[PDB]
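In what follows, a single structure is set out as structure tokens and then discussed.
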Amino acid sequence: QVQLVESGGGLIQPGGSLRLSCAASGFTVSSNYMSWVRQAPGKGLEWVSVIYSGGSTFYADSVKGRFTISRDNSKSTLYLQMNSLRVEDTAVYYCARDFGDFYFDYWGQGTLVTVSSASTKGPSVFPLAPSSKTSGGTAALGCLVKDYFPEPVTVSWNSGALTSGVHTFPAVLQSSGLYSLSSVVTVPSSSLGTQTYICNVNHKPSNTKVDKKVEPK
Amino acid sequence: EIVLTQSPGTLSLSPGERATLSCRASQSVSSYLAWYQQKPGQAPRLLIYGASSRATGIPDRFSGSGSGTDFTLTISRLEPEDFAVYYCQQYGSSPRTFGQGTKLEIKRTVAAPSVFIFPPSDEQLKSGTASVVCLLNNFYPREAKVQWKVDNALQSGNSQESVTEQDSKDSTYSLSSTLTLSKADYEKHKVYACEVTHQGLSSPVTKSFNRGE
Amino acid sequence: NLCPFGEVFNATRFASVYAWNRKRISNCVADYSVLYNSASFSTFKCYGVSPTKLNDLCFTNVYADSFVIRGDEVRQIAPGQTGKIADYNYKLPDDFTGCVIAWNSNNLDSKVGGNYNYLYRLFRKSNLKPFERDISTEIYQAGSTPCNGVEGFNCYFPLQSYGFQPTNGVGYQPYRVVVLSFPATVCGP
Amino acid sequence: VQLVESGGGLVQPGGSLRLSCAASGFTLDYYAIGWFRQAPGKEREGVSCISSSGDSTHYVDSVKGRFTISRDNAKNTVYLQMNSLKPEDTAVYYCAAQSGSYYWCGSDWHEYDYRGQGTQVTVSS
Ligand SMILES: *[C@@H]1O[C@H](CO)[C@@H](O)[C@H](O)[C@H]1NC(C)=O
């Protein structure tokens, strides 16, 4: 039973450095080929680096000179050191077990590397109030989670109780370089006076936690 | 740098049917071709290697064929858990390369969106920006045209769309269009309208509001 | 006595790279200008010498190593290279003195449906030393549970076939390779 | 070590181009140099090669009378004179260098080790 968990990803500025690590169980890392494969958001997979079972290392041309793959068998850990980072290095990075430098038969879960000059900023949460006019006996309400960086945020409704009809949209990068997002949910209009609706927005890169009560105007 | 071209970009079928996904290489890669599955928010899973060998624990309905420059993944008796993105990967020449993916989505009956519009909160207006939101709830197919009309003028360049992944239960989509203005520009207009066209609508639907009511 | 280079280059069958062949060339006169001045060899690289002046030099004695690898691996048969062939099959030292010759052998070593006779070593925990030959077929233990001689999970056969077909792209086609490593008993004319 | 192609681009039917492959990072004396063309949506084909001996071999029928390959070891470059150009000749042209035996020339792209990234030749009509 193989298991791989990557960690270390976060926001860095262009030129900065970052060391990703990948904990492994189910095999011996020092006698196996291992690879780093990255996926830029909304895009496809790009091979980054491979370390052979004997210790030789190879790198995509995009990253040769500034990335170094390494491993510690004592800790059963694979490492990707990254220096002189550029914006086009932004991606989820996966650690993968490599069968003879041919294909990737086991993958970790991925750790997100964001390279950007923009600075950490917590969201502002604004209500999306149900209109008196809604259509079908059901009413929509929500929270606009605007101008945060970097990804991710988590949104829940009534601290996990309300999940039916909840759509938390993918985040969008605006021109400023900050992310914006919305969470909406459909409820009975009957329940607008009776029931309370509160969204719980969490953004750990900036330690922001907002609980905003959404309610009619 | 062998380029892998995947086809089609999107494939829309229903459970029980047959899916045929093609990968085409800019150079011969012999049998050195692999297939991967990726569900949203998850990692790739190896499915096929050596063009035709299944990975450990992969069901029999998955099977690869082809060689040289043309390869096919076939999923014979589709099940809900099978709708995901599929990647090919050559290892004939270095560097190893992936295709750009083929997305397999569940085909359902046409469902029209229910449409809502939200004016900016007073609290956000205090900050000096106004965000108007239009929501297209629970529709299919994914393609829909949203069009902002401010005092009947068509508003271009100032809005952004987001779309959920296909709902696991009813296979529908949701869309948000967000129109962002400064408070100064927001208070130069009266009527904000979201106009929506879709296959499930006999004629476009407009939801609108008047600033300050 | 003239050096038996035809027996090396023109041999009916070549060795697989993991079990590469090595022939000593001793007390004969050698003509290397026959080899260099032809249209035959797509690779003919010399290190420490010039191909021009190969005949008018003398060596203690010479070794002719030979094997078959695919074309895009022939570049691994050079000093300082790394890769599966250089790490686990045939390794040249960093200070190598000699010549490396290779020609396409698709018309000799390819078979329809695949020639699976040539093998290379895929798995190994340490790199070979220069001029090491490793012919063990031990199951490779890539995990912690011992293999006890049966392939399965984390237990792989260390060797792999090339499977040369005549319809492969020429990058994947078989190439025959001869490496020439350079009192004194071996001289030119 | 790099191989940069130049001299191509737009040209009229009947016009000529002079392609230059400039090699850096190594000297071209022992190397044979080949010129290849890739037409829209196909794989590369060998056009013509010169060996370390300086001898030429042209691999396309269409191009024997028209193209002439030349080598300059002192300036470290190789030339392809293309006369009587036709719409059929439009392609991305690459050059490649391979260290073989004296008279060796190769029609096959995957048999050269050093490769250029290519230059576009477009002929009207
Ligand atoms: C090998 O055979 C060829 C063809 O008969 C011959 O020309 C050549 O001299 C022989 N020996 C060597 C070393 O190539």
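Chain C uses Swiss-Prot numbers throughout; the residues present, in order, are 334-515, 521-527.
Note that Cβ sites are derived from N, Cα and C of the backbone, with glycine treated the same way.
According to Swiss-Prot, the naturally occurring change C:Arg346 to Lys is described as follows: In strain: Mu/B.1.621. Sequence-distant contacts of C:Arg346 (variant position), defined as residues of its own chain at least six apart whose C-beta falls under 8 angstroms from its C-beta, are absent.
According to Swiss-Prot, the natural variant C:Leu368 to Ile carries this note: In strain: Omicron/XBB.1.5, Omicron/EG.5.1. DSSP assigns C:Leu368 (variant position) to a helical segment in the three-state reduction.
The Cβ of C:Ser371 (variant position) lies under 8 Å from the Cβ of no residue that sits 6+ residues away along the same chain. For C:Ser371 to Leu, Swiss-Prot lists a natural variant annotated as follows: In strain: Omicron/BA.1.
Here the residue is the original one, while Swiss-Prot reports the natural variant C:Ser375 to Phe with the comment In strain: Omicron/BA.1, Omicron/BA.2, Omicron/BA.2.12.1, Omicron/BA.2.75, Omicron/BA.4, Omicron/BA.5, Omicron/BQ.1.1, Omicron/XBB.1.5, Omicron/EG.5.1. Non-local neighbourhood of C:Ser375 (variant position): C:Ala435, C:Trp436, C:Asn437, C:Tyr508, each in the same chain, at least six residues away, with C-beta under 8 Å from its C-beta. When secondary structure is read from DSSP and collapsed to three states, C:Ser375 (variant position) falls in the coil class.
Here the residue is the original one, but Swiss-Prot notes a natural variant at this spot, C:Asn440 to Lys: In strain: Omicron/BA.1, Omicron/BA.2, Omicron/BA.2.12.1, Omicron/BA.2.75, Omicron/BA.4, Omicron/BA.5, Omicron/BQ.1.1, Omicron/XBB.1.5, Omicron/EG.5.1. Look at C:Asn440 (variant position): DSSP puts it in a helix. Cβ neighbour count for C:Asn440 (variant position): 9 (other Cβ atoms within 10 Å of its Cβ, all protein chains included).
For C:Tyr453 (variant position), applying a Cβ distance below 8 Å and a minimum sequence separation of six or more within one chain yields C:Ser349, C:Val350, C:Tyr351, C:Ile402, C:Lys417, C:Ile418, C:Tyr421, C:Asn422, C:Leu492, C:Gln493, C:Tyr495. What Swiss-Prot notes for the natural variant C:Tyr453 to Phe is this: In strain: B.1.1.298.
A C-beta separation below 8 Å, combined with a sequence spacing of at least six in one chain, links C:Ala475 (mutagenesis position) to C:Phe456, C:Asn487, C:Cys488, C:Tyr489. DSSP assigns C:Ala475 (mutagenesis position) to coil in the three-state reduction, placing it in neither a helix nor a strand. Among the sequence features in Swiss-Prot, the mutagenesis site C:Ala475 to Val is noted as follows: Increased resistance to neutralizing antibodies.
What Swiss-Prot says about the natural variant C:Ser477 to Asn is this: In strain: 20A.EU2, Iota/B.1.526, Omicron/BA.1, Omicron/BA.2, Omicron/BA.2.12.1, Omicron/BA.2.75, Omicron/BA.4, Omicron/BA.5, Omicron/BQ.1.1, Omicron/XBB.1.5, Omicron/EG.5.1. Contacts of C:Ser477 (variant position) defined by a Cβ separation under 8 A and a same-chain sequence distance of 6+ are given as C:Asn487, in order along the sequence.
The secondary structure of C:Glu484 (mutagenesis position), as reduced to three states from DSSP, is coil rather than helix or strand. A mutagenesis experiment is reported in Swiss-Prot for this position, C:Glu484 to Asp, and the note states: Increased replication in human TMEM106B overexpressing cells.
Around the Cβ of C:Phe486 (variant position), a 10 Å sphere holds 14 further Cβ atoms from the protein chains shown. Here Swiss-Prot describes C:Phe486 to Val as a natural variant; the accompanying note says: In strain: Omicron/BA.4, Omicron/BA.5, Omicron/BQ.1.1.
Sequence-distant neighbours of C:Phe490 (variant position): residues of the same chain at least 6 apart with a C-beta under 8 Å from its C-beta are C:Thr470, C:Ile472, C:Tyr473, C:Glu484. In Swiss-Prot, a published natural variant is listed as C:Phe490 to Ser, annotated In strain: Lambda/C.37, Omicron/BQ.1.1, Omicron/XBB.1.5, Omicron/EG.5.1.
Quoting Swiss-Prot on the mutagenesis of C:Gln493 to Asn: Reduced host ACE2-binding affinity in vitro. In the three-state DSSP classification, C:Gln493 (mutagenesis position) falls within a strand.
Mapped onto three states, the DSSP output places C:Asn501 (mutagenesis position) in coil. Every protein chain considered, the tally of other Cβ atoms within 10 Å of the Cβ of C:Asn501 (mutagenesis position) stands at 22. Record note (Swiss-Prot) on the mutagenesis of C:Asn501 to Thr: Reduced host ACE2-binding affinity in vitro.
Using a Cβ-Cβ cut-off of under 8 Å to chain A, none of the recorded positions C:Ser371, C:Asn440, C:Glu484 qualifies. Proximity to ligand 1 (Cβ under 6 Å from any of its atoms) holds for none of the recorded positions C:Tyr453, C:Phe486, C:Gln493, C:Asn501.
Ranking the recorded positions C:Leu368, C:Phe486, C:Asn501 by the distance of their Cα atoms from the Cα of C:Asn440 (variant position) places C:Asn501 first. A break of 5 residues separates C:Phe515 from C:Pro521 in the model, with a C-alpha distance of 14 angstrom spanning it. In sequence order, the recorded positions near chain D, meaning those of C:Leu368, C:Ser371, C:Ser375, C:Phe486, C:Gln493 whose CB lies under 8 Å from a CB of that chain, are C:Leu368, C:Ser371, C:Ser375. Using a Cβ-Cβ cut-off of under 8 Å to chain B, the recorded positions C:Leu368, C:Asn440, C:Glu484, C:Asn501 reduce to C:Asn501.
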